[PDB]
Amino acid sequence: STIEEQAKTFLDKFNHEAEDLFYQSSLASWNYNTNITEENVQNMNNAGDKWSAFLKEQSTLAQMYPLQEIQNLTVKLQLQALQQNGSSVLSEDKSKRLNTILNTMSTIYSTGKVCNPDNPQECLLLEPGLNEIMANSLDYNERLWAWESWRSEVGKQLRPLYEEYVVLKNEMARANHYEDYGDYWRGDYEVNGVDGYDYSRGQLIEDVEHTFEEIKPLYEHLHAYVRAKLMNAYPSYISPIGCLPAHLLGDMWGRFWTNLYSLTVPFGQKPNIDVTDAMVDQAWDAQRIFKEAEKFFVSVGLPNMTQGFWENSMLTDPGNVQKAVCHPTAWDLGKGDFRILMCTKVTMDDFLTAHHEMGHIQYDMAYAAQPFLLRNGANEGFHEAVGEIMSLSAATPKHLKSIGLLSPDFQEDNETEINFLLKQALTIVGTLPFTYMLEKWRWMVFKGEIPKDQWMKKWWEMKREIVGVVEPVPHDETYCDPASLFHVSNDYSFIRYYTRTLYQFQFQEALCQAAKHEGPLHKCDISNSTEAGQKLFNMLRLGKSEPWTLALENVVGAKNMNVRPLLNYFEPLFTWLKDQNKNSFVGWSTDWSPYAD
Amino acid sequence: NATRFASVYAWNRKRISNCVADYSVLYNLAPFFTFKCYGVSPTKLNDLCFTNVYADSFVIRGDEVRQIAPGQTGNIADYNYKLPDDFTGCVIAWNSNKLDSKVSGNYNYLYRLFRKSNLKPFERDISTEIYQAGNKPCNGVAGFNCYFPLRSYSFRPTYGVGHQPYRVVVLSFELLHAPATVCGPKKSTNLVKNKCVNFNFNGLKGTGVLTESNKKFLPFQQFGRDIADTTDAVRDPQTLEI
């Protein structure tokens, strides 16, 4: 009856079937990714609609009396993830139409069919087809087809389909006491209730701008190095003063720069570090590649795994009769369990993702006894930022010697680590301004300050001053260049990849200051140190019971988002790109266009 | 080793009284998943025994076995059950992936995570009370800052180490001022005859030579005495022989 005694009793009949109605869509989506039959897709639908109605049945009966009577800090930090009503504040003709437009947006992205209009008699499949023809085709007219036509037959009707989708998306968040849908992705970043550590949603707009100013000397030297090495490849297509064309970045849009590594090799006389030729001699199988990778988890100070991980999850593809989709996703299925489905091969990129997908297991292992609202990341990008600390530490040549992998007498000079660090520069730094200009494009079209004719004209004007690319053909107001990706078509957050590269670097810069490593941070390995886990164990168990401002105090000690771990990780990369750029053009300019002939 | 069990708020009281405990097939064989407890070691339970033993049957997650501790606070230890500071029992868990689970969700037994207040140790609360955290009443339904408690399980044997069905049987021991009734196993040795040896029987202790007796006896007796009040007879605790 007293007002101060009543803290929190929501987690009885909410937090026990928040997992369980998702559980019946968990394995039904997992059997959809292993056993694609005619009846293993129907159990995803009727059980996933029960969990989709569970978040709206309790939201209609939670509309009585307001929030301001609470005193405890543990009550408020879980309350923000349940009081979002979602789509249930609109009418009957407006709310259910959002469910139908999201099912027709993911179908044409996966089952698209676009090919050559000159000779359309042989027309190929998109997703295994066009992903691997970008790397080997050294022709200007061949790479022009795979970028232009894909947004010309798939993205031609999304432009009259995305304009009324943004308009209905403003109504579901303006009724949820927010200013827009633009801070709905920043709603997880909202910190309230602690004095001195208040992080509002309006503070995040200047914070991404503050960390982008010091990356402009680092990115424009990588912008001038790929361009200077494409003179012998493309002599009369790319200008040395202007920007690079966007249809030759190696992928479908230019988020990852991974296929431009073999053409921009600095020194071709020395071999790259390679595990693929030394794997087939010792005859490894699927049981070895997770057991010695779990030896990396014991040696820091995290406890062992029991028999439930080895007999439930399989690593081999179950025959050639049944199709199994094997995208690398660590399955966070509810209150702390992980079944791993990965089509493993003898591949270095498969070996680093074995430490990546198991790095999302070790974050959710420590708060497995915590509630499900606290069983999440500190933000959306906090889950994958603490997962790739095991992959950058396993690509270290000092770790490969202790196990028995590579040759025991391998030469390590100053010209060895530079080809490894420019491989990491097109994986970490190469996606960093590409994450910026799409999230700023999302924050400029949701508020509605711009007209309909400047919807796509603002997209190609940002890419010639942020990332330094220019389109070879111009687009009218009927096409869409950013809306043909995986995260935007299936309505996923794109802010989670900008904080993936920032929170990962803050943890690894201080992890071997506890383990007492002398040298650069790309030779830092966190193995054979039992005191290196104790700095992480108070951070791996804080989840959302403590916010992300107090989560960074025990490792790095910075309450704000800083750029200083990103600078001294690449300290040979800042010095050795300077002497080779004495005569080229630093940066980019807004005058060169390929269609301005 | 039952085929059914109960809820963690609907704990049955398996009253183990006037029994003989056999731990040579349960503790020494150990077919359970983990065998770890505090307070009293399980090797001291064969040589020490108690007045009244109480047991239960409940299946929980593998994450809630850290909550079952004397003096524990947290998620389960103050709102579903509470172990007291004088807890002299032991907590044994076993994975029950093939028996206690159910396909298409386990929707039969329920459990809680929070409560109105801190419960007493060994409290059987089966209430369906209506909560009110703020200043306006709820009239039986939930609300903004108004919640309600009572939801069931999520068990399935295809996943990892977090929330598999772990059958936890807490064998609570209690020593009272009453004498003991349930005591565990103790080993036996062979019997030698016609030699001056020592005696360590069930109710006898001495030193003498065992010969064949030619007298009559009562089977509810422990020993016998001669005309000079000395112990000259012993009954075997296993066989009906003097």
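Chain B is numbered as in Swiss-Prot, which gives 343-584 for the residues shown.
According to its header, this structure was worked out by electron microscopy, 3.7 Å.
Backbone N, Cα and C atoms are what each Cβ position is placed from, and that goes for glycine too.
Quoted from Swiss-Prot, the note on natural variant B:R346 to K is: In strain: Mu/B.1.621. In sequence order, B:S399 are the residues of the chain that are 6 or more apart from B:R346 (variant position) and have a CB within less than 8 Å of its CB.
A strand conformation is recorded for B:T376 (variant position) in the three-state DSSP classification. Quoted from Swiss-Prot, the note on natural variant B:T376 to A is: In strain: Omicron/BA.2, Omicron/BA.2.12.1, Omicron/BA.4, Omicron/BA.5, Omicron/BQ.1.1, Omicron/XBB.1.5, Omicron/EG.5.1.
Swiss-Prot lists B:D405 to N among its natural variants, and the accompanying note reads: In strain: Omicron/BA.2, Omicron/BA.2.12.1, Omicron/BA.2.75, Omicron/BA.4, Omicron/BA.5, Omicron/BQ.1.1, Omicron/XBB.1.5, Omicron/EG.5.1; complete loss of interaction with host integrins. Annotation note: B:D405 (variant position) sits in a coil segment as assigned by DSSP. Around the Cβ of B:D405 (variant position), the number of neighbouring Cβ atoms within 10 Å comes to 22.
Summarising the environment of B:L452 (variant position), the number of other Cβ atoms within 10 Å of its Cβ, over all protein chains shown, is 18. The natural variant B:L452 to Q is recorded by Swiss-Prot, whose note states: In strain: Omicron/BA.2.12.1.
As a natural variant entry, B:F456 to L appears in Swiss-Prot alongside the note: In strain: Omicron/EG.5.1. Within 10 Å of the Cβ of B:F456 (variant position) there are 19 other Cβ atoms, across all protein chains.
Of all Cβ atoms in the protein chains displayed, 18 besides its own lie within 10 Å of the Cβ of B:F486 (variant position). B:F486 to V appears in Swiss-Prot as a natural variant; the accompanying note says: In strain: Omicron/BA.4, Omicron/BA.5, Omicron/BQ.1.1.
One entry in Swiss-Prot concerns the natural variant B:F486 to P. Its note says: In strain: Omicron/XBB.1.5, Omicron/EG.5.1. Reduced to three states, the DSSP call for B:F486 (variant position) is coil.
The Cβ neighbour count for B:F490 (mutagenesis position), using a 10 Å radius over every protein chain in view, is 21. Here the residue is the original one, but Swiss-Prot notes a mutagenesis experiment at this spot, B:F490 to L: Increased resistance to neutralizing antibodies and human covalescent sera neutralization.
Separation of the C-alpha atoms of B:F490 (mutagenesis position) and B:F456 (variant position): 10 Å, rounded to the nearest whole number. Taking Cα separation as the measure, B:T376 (variant position) is nearest to B:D405 of the variant positions B:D405, B:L452, B:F456. Over all protein chains present, the Cβ of B:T376 (variant position) has 16 other Cβ atoms lying within 10 Å.
Contacting chain A by the Cβ rule (under 8 Å between Cβ atoms), the recorded positions B:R346, B:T376, B:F456, B:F490 reduce to B:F456, B:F490.
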